[PDB]
Amino acid sequence: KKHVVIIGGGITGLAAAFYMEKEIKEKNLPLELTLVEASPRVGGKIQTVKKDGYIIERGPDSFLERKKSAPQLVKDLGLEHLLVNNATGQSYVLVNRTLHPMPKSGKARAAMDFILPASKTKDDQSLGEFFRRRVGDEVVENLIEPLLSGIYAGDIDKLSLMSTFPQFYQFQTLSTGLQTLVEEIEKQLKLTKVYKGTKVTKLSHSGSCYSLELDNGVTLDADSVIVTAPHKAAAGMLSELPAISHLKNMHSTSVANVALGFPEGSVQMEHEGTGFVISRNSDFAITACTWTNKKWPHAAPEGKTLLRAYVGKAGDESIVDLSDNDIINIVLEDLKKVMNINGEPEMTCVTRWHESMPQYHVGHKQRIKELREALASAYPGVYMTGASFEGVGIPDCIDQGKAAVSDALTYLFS
Ligand SMILES: Cc1cc2nc3c(=O)[nH]c(=O)nc-3n(C[C@H](O)[C@H](O)[C@H](O)COP(=O)(O)OP(=O)(O)OC[C@H]3O[C@@H](n4cnc5c(N)ncnc54)[C@H](O)[C@@H]3O)c2cc1C
Ligand SMILES: O=C(O)c1cc(Oc2ccc(C(F)(F)F)cc2Cl)ccc1[N+](=O)[O-]
């Protein structure tokens, strides 16, 4: 009876754990699997807290619906009876002192192919280099750059074209809170020995088995290992492997998320839409601001207005250290500059993410390939995936974990 240990209890490890069991009980494989999680809870980046009839997503808000792996899991986990799409609306981009809106199918699918031709060279390059090469700087700075930074929390002059938009070579959630998706999995796991509050500190080789040194001192044995912990932790369990250097040299920008609850002192700004992002040249502290209510009404109790502001950006990310006070102050200080805030926030929830935004820079795919290959020839049966490899989005993480299950089995049986 072969053993497989999954390291990391976020969505990737959980996804791997869930589809691993589904496989062990459909081919009746002599496999016994266990999952180790460092923190006392499972779900990692996915955290949903409730306060005063509110539902605030400290981190992962929702997920792209077109990515099957995500809603698909929801079904298998039996939870479609909670899926709620986002309530569309207009968005804006605060340039200097003005809320401009985005511009006004077939004409769009074609305007893009004209504006953004496919890549000439086959060498990786930065998103900034790619755009700046075919559109004016002003455009990149005031429109493209603000958006991209908003969904990668990175520096576009560093981010890889190949790893973020390989194609150059509408959202769902759970009315109960994304965190339920995580809890639902933990409960439906039967053959998996889920150990929390324990961290793997070293990956090694015994005789015919792999040896996993734990926090406490216990040592587990395994024939196959799926590592889903973030680049820093992972690179630590295999510091000797030369290619692991790619993993430990990665960067994860720090960012802050601030939820705000208002009875009505909100008094809409000039315009009225889902939210907006701030352009580089704008000397603002906040990065973006979304009206949670408008998009996800089920978040805030009727009569209440729930806002969400993001802070911290690649480069100047020191704002994440200041106290809730300093943050919640800086947010309103800036927030008030484009809307009237009569009164004070009834509810306030700050939440920091120190190095939680994995950054894929130019050459990311090549380096990841080398690592996979190095691991294939020196550590057969060991696999590393997750937001640090190919895709930070929840859907992407789910299959990365699915692919891991696939590989591990092939190696073990097939
Ligand atoms: C603030 C924030 C907002 C986000 N918003 C969105 C969004 O709106 N939409 C979207 O699609 N994505 C969003 N994301 C991204 C998404 O949450 C991640 O891509 C995804 O959760 C990564 O999952 P993972 O399982 O690979 O890793 P993680 O969730 O990081 O989990 C890895 C696990 O490894 C454990 N671990 C680490 N070291 C050890 C050790 N030594 N031993 C045992 N366990 C260990 C950790 O405790 C952790 O639970 C957001 C992320 C953040 C931080
Ligand atoms: O950086 C992320 O982890 C993160 C990814 C998202 O996933 C997408 C964002 C934008 C798009 C786009 F641009 F194609 F619409 C697709 C996806 Cl899957 C959304 C939001 C965030 N975020 O940090 O706020």
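Residues displayed in chain A correspond, in order, to Swiss-Prot positions 5-108, 130-194, 226-470.
Recorded method for this deposit: X-ray crystallography, 2.9 Å.
Every residue, even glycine, has its Cβ placed from backbone N, Cα and C.
Marked as FAD binding site by Swiss-Prot: 12-17, 41-42, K49, 63-66, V256, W409, 448-450. Just so you know, the Cβ of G12 (FAD binding site) picks up 29 other Cβ atoms within 10 Å once every protein chain is counted. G12 (FAD binding site) falls outside any helix or strand according to DSSP and counts as coil.
Here the residue is the original one, while Swiss-Prot reports the published mutagenesis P64 to A with the comment Decreased affinity for protoporphyrinogen-IX. Taking all protein chains in view, 20 other C-beta atoms sit within 10 angstroms of the C-beta of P64 (mutagenesis position).
Swiss-Prot gives this note for the published mutagenesis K71 to A: Strongly decreased catalytic activity. For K71 (mutagenesis position), the same-chain residues lying six or more positions away in sequence with a CB closer than 8 A to its CB are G449, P451, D452.
Around the Cβ of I176 (mutagenesis position), the same chain contributes no residue under 8 angstroms that is 6 or more positions distant in sequence. Record note (Swiss-Prot) on the mutagenesis of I176 to A: Strongly decreased catalytic activity.
Listed in Swiss-Prot is the mutagenesis experiment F227 to R, annotated as follows: Decreased affinity for protoporphyrinogen-IX. The Cβ of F227 (mutagenesis position) has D65, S66, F67, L68, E69, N89, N90 as same-chain neighbours under 8 Å, each 6 or more residues away in sequence.
Counting only same-chain residues at least 6 apart in sequence, those with a Cβ under 8 Å from the Cβ of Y366 (mutagenesis position) are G175, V311, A312, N313, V314, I342, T343, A344, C345. Here Swiss-Prot describes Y366 to A or H as a published mutagenesis experiment; the accompanying note says: Reduces protoporphyrinogen oxidation by 90%.
Here Swiss-Prot describes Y366 to E as a published mutagenesis experiment; the accompanying note says: Reduces protoporphyrinogen oxidation by 99%.
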Would you mind sorting out which recorded positions among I15, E41, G63, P64, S66 put a C-beta under 6 angstroms from ligand 2?
none
Looking at the recorded positions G63, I176, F227, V448, which have a C-beta within less than 6 Å of some atom in ligand 1?
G63, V448
Which of the three DSSP states, helix, strand or coil, fits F227 (mutagenesis position)?
strand
Mapped DSSP class for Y366 (mutagenesis position), helix or strand or coil:
strand
